[PDB]
Amino acid sequence: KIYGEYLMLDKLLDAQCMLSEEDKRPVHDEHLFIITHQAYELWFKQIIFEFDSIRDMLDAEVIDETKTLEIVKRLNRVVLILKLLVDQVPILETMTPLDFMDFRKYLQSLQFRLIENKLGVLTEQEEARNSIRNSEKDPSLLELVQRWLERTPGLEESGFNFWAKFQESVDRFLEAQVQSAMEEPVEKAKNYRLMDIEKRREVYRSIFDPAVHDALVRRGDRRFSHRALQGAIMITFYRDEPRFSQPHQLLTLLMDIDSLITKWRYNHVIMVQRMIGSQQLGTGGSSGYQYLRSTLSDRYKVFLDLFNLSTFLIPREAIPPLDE
Amino acid sequence: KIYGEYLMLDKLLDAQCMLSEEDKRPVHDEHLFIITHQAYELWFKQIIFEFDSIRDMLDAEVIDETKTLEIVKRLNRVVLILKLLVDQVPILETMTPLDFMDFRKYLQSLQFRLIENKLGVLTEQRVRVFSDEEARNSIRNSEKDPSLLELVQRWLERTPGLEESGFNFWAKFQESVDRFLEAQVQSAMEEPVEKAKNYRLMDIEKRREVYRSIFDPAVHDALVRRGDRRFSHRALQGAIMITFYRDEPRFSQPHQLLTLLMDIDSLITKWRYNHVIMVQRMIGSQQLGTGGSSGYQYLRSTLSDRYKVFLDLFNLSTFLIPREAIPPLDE
Amino acid sequence: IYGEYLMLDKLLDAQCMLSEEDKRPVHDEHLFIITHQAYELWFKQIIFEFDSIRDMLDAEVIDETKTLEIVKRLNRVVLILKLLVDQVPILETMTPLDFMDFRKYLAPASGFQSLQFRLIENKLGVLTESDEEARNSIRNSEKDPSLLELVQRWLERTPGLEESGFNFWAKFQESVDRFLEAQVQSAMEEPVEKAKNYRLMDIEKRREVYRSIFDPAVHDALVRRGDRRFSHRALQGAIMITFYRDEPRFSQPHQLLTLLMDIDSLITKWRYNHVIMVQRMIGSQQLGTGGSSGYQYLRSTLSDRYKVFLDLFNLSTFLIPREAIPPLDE
Amino acid sequence: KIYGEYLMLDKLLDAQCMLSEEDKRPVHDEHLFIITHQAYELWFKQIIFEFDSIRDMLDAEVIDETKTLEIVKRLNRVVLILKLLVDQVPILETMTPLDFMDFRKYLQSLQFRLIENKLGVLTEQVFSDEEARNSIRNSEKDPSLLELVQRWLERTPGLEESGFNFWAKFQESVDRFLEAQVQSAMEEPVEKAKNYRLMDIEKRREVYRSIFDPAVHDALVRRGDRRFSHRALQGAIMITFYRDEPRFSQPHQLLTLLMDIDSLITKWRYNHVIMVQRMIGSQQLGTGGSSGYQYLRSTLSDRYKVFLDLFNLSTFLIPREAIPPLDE
Ligand code: HEM
Ligand code: HEM
Ligand code: HEM
Ligand code: HEM
Ligand SMILES: O[C@H](c1cccc2cncn12)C1CCCCC1
Ligand SMILES: O[C@H](c1cccc2cncn12)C1CCCCC1
Ligand SMILES: O[C@H](c1cccc2cncn12)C1CCCCC1
Ligand SMILES: O[C@H](c1cccc2cncn12)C1CCCCC1
């Protein structure tokens, strides 16, 4: 009921134990190290709580406008929490490498891994063991978003039939581009345009040929199923329409989360290099540092497909108009 | 020690208990409410830890360049932590007023008060408390033991350059002001435009009134009693001196210390403002249970300069004279 | 052609240090010019966005598609304002003595400092309590409908307010009456006498709150007094949107109100940051200031007299629980 | 004298020309595109101005505590300007890819290149104007911040053999420290821990070989892993060891701000490359493949980090009690 009892500050403000102070050789900056890590872990619990509720909302065959708005609110909340965590790195960077060296002797996160897994970081790229097992077995946000995207209204052949209208629009647009390039007076400009239209033909081949798409998914360049990519492309085309404005905001927030997780990884790896360099006494070489540098690759970006959707764009007047 | 054992996550990640979930009427945003408050309390413990160490360092007759640098490191760390706490308000603002209304039924901080007291928020300024004996002892000690405001004043009073036998800054400053203002009167007398001439002469008179408030200790003492100033006359002399020679290596780090104290003060007001806007967005000026707009109006009164601890430091630029008017450093 | 497109031969030719001209150069004068010109470029952008939002609101029909574009442009202004608040610490890098060495070349302003800053204040809807092109600009910004006036007209036409249709205001008054009656009966059953009286005193405070909105004469008195700006029907529409903000129909109109409040808050955050910088550079008064009159004027701009959408901030005072709010039928 | 005359707003507020509005097919977001770019260019002119003054201050045989403080003020100012410019990307990201596509038909920076060159981005890792050609020529010929910082680092007091002789004392401290570590690892009761420590001490010996053998350092400079001269790296290491001492606190802050500038230029490059992919993808109509996008992704590599050596200085650190104490 009262502030301290409600927030359980007798439990929370009792979890700070400096091992340098315990060994009667105290290092002042060890308190900062503990608090910073515990602030991260509190916000990790919050991110997991939000993610689990969004997963339960996405694990339904019908996701109405009302549930969609609540998913957008919670994805945006996670975006704000991630920005706060990126800003916590410069606070720990206040500690000197020599101060850190004086308590390092007494020294990853279950919650960070649960976030990676629940978001959709692919594994091929006892209470704690059960938690990690369930986070890999149960559907991630990447899987649940794909199923949502696959059921996007406008994709069905009987209804709006977007993919078929898009292939036809592309064909007529590229034909008009070839005729325009043929009328180019300068020969150099004419050839540049014709070579460019050929590059466009290759781009559309990667989406209009399911075999080419499946090859890229197996290769690791794509994660999304063919139909989820169709739904994602459709939403990006009609994002200015009220029907698709909120679904697009959902995709946008997923990309913002992905980008912010990489911004944390980068800020963390720069802090590691400022504190202990590429290697230091106890590191056993630069293996740990080099591992952290490999987490900055696109193999760790979950919604990798969403970032490239603008490659497939056609002008407003080339896009098939909404009928319904 | 392993990660979870070192950080005591079995204790830390077990302090979250939603009373709406307990009463089988759960409100999802109650988890956010608890975590946000607990993140504030973790950083409050950090701020207190830093403040206590800076206080212990300032509680000495000799504060060398090396201790000064460590005080600046820790003050700057607090500045970063305060910016982080100002940014936590928009996260809680994500909660809707109707969601908050559904768990408010089950509902200030000892640590926030310890920060206010240790920084130097004067007990006689608080606009119109804790039953625990450990909490009562904490608040008693924070009021009895010297605050950062008291310790900084003693440091400022002992600033080398103030002593009459040595550099004698205050006497050289009064002489510089007198000659500068006389030269301004002669320059204003040769003004061709009559309107500009009178404006300059009226302006030089406003300057004379400013210097009266610092060169007459009785006028200063009146402002301290009035509440417009907190600093002792000699601490204000030292603060003014540091701001004049801030570009000199001797005074660059002391000036950075004053600057960080002002930044902390400004950031505490930025939190107070952000908090009061969030309170109005959640429950308005008054709501069912509030018993009027008393609580909201109290929070609006904490935005006044009666709550700014290093109030004197903000005004130091009012006493500034040009580079060519300032007495040069000899030693 | 990058340089030709952006007209960098015109843009990068507008920087002239008068200290360098007088053969007594001050390095930080370049920062002073660039910082001010960065502000003025973003002021031109804010005015451009505000004028387009005003044109979109100056219509009897504002569809979902135009509403979304208004929200995009209001949010863009919110980002530009946050960026301008962050430009103050860059100018605060300059020392007061460096500033003092070039301040001589500056003129103090006859009325408003920046024409563009005043055009923003006027176009948003501030009551602010010198050339023919500039005079015409400021005249038109005061005469033509501000964002405050145009938003009020939009709020007045909110679907759900009409008596023939949903009739929200009448259902709200009835819900309040029954809610407060239930609260009185609940307070009457309180065993502790101190708690019972607290609840009955509190219900009386609530009765007064609802009197200020359910009696148009009490509302009109507060508008004349300056405590409120909104018309009675605009406040009804604003209250309605805040009650059903979780419903898709009212989620975007609520986002529009939210962004207007964010802009208002950010303009006050700039005013505060600017006033702190002024005090760090020249104090409350300095040579040329002629007393602390200019500084004290800047401190008076921090009051709620300068907040345009003042009514929107207090809307949560009128809230009733989820189960007390009349359900949406249509 | 007056506000508009002083800031030349008749010139500044007249440089905005939308080509979509000119062609009677206006795109509202083109105004944002112009203003955002012009805001970048105004701050580029400021960064160049600060860099040129810091270069003039570093182009002296004597850099006293007073000049050092002014260099730190201006480096920290550039750090704030760079943070501001990283935050301008999300404002342009407000524009939709389809709105951008409707004016892209009417469409790098001389100032961005001048910053890259003046900071020290090596040309071994386009403009036909005569004024622009002279500018880029001079930015490559005149000493960059990387060259001038190296010269300053080389003359760091405490490195001279006659004086404090830091490098010789550091080699001796390392030798005794690592020997003590071997003796301590030999007495390890657990065999797994004993072997781990001995393997680790060997990794440390290889680290110190790269700094105590000038031939190994020169090989890394030629290989591209390092840029700094051997003596500049000695000075940089020395400052990082005694950063808590008043004598070295401000020189260390200077190195720290150079790394912050480097990191912020990479944060802009990353934010810019994400915005490009959100607007036009890896390739689009007119791009002629994904060459431009792939070029921008290659600018995120450590080949574009100027003060690359400064980031790794913590690899050479020894404990407080192992560092030779300051005498003077
Ligand atoms: C003094 C500063 C820090 C240093 C030097 C540091 C160093 C390292 C190193 C070397 C690793 C690689 C794994 C290993 O070899 O053990 C690592 C991983 C990790 N650290 Fe840090 N760390 C620091 C601060 C933090 C903070 C403040 C957090 C936040 C809670 C954090 C969270 C993690 C996580 C979650 C991983 C795993 C990353 C992944 O799997 O991609 N570290 N750290
Ligand atoms: C749902 C959001 C919040 C609301 C509506 C709210 C409301 C209030 C109110 C009405 C008061 C006045 C005292 C009273 O009458 O009980 C108050 C005081 C206070 N609250 Fe908040 N609060 C919120 C969030 C927070 C957060 C996140 C913190 C941070 C830990 C916080 C810290 C405080 C402190 C320290 C005071 C005392 C301020 C002073 O003495 O100057 N509040 N709050
Ligand atoms: C060196 C820093 C600055 C100082 C000391 C300063 C000082 C002042 C003062 C004293 C006034 C009051 C009007 C007068 O009596 O002349 C004022 C007004 C104003 N200044 Fe600043 N200023 C500074 C920087 C800026 C910047 C960077 C901007 C942004 C473009 C700015 C914009 C304005 C505006 C728009 C007003 C009018 C405010 C209102 O009407 O509410 N100032 N300034
Ligand atoms: C609509 C948004 C933008 C898009 C799609 C975009 C796209 C591109 C592309 C594709 C390139 C590669 C060169 C080429 O093939 O022509 C490039 C380079 C460049 N752009 Fe952007 N850009 C955008 C906004 C900006 C902004 C706001 C600035 C800031 C002034 C900027 C500054 C630059 C610079 C300086 C380079 C060269 C980078 C380097 O040499 O490392 N761009 N841009
Ligand atoms: O003072 C009460 C409160 C309770 C718990 C934490 C907290 C933080 N700030 C205010 N807090 C308020 C009083 C007003 C209504 C909402 C609860
Ligand atoms: O992996 C170790 C570690 C231990 C404790 C907290 C923490 C956070 N991130 C990494 N942490 C590192 C390994 C390298 C030296 C320093 C301890
Ligand atoms: O290189 C072109 C360009 C032109 C103008 C400004 C600008 C900023 N960054 C890149 N800019 C791009 C290239 C890709 C097509 C669209 C224009
Ligand atoms: O009114 C003067 C002024 C002139 C030029 C730029 C500017 C910005 N804001 C105020 N400015 C003030 C008056 C007081 C001394 C400092 C300049």
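The residues of chain B that appear here are 25-131, 138-158, 166-368 by Swiss-Prot count, in order.
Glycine is treated like the rest: Cβ placed from N, Cα and C.
Taking Cβ-Cβ distances under 8 Å and a sequence separation of 6 or more, B:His61 (substrate binding site) has no neighbours in its chain. If you look up Swiss-Prot, you'll see B:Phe57, B:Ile58, B:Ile59, B:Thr60, B:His61, B:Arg128, B:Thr327 marked as substrate binding site, on the strength of sequence analysis.
In the three-state DSSP scheme, B:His312 (heme binding site) falls into the helix class. Among the features that Swiss-Prot reports, heme binding site is placed at B:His312, with the record citing experimental evidence.
In the three-state DSSP reading, B:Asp123 (mutagenesis position) counts as helix. Swiss-Prot documents B:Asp123 to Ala as a published mutagenesis change and attaches the note Strongly reduced enzyme activity.
Secondary structure at B:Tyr236 (mutagenesis position), as computed by DSSP, is helix. Annotation of the mutagenesis experiment B:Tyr236 to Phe in Swiss-Prot: Strongly reduced enzyme activity.
In Swiss-Prot, a mutagenesis experiment is listed as B:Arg309 to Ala, annotated with the note Strongly reduced enzyme activity. Taking all protein chains in view, 17 other C-beta atoms sit within 10 angstroms of the C-beta of B:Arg309 (mutagenesis position).
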Quick one: 7 residues missing from B:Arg158 to B:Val166, so how many Å between their CAs?
11
Going by Cβ pairs closer than 8 Å, show me which of the recorded positions B:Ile59, B:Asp123, B:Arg309 neighbour chain A.
B:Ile59
Among B:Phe57, B:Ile59, B:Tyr236, which are recorded as recorded positions, the nearest neighbour of B:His312 (heme binding site) by Cα:
B:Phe57
If we check Cα distances from B:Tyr236 (mutagenesis position), which of the binding-site residues B:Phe57, B:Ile58, B:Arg128 wins as closest?
B:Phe57
Sort out for me which one of B:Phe57, B:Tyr236 has the most neighbouring CB atoms within 10 A, since those are the recorded positions we care about.
B:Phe57
Cross-chain proximity of binding-site residues to C (CB under 8 Å), evaluated over B:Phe57, B:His61, B:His312:
none
Whole-number Å value for how far B:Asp123 (mutagenesis position) lies from B:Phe57 (substrate binding site) (Cα to Cα):
11
If you measure B:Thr60 (substrate binding site) to B:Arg309 (mutagenesis position) at Cα, how many Å is it?
16
Given the substrate binding site residues B:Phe57, B:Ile58, B:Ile59, B:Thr60, B:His61, B:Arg128, B:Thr327 in the record, what is the largest Cα to Cα distance, rounded to whole Å?
24
Distance bridged by 6 unmodelled residues (Cα of B:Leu131 to Cα of B:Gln138, Å):
12
Could you state the whole-number distance in Å separating the C-alpha atoms of B:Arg309 (mutagenesis position) and B:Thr327 (substrate binding site)?
19
Cβ-Cβ under 8 Å from B:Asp123 (mutagenesis position), same chain, 6 or more residues apart: which ones?
B:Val51, B:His52, B:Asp53
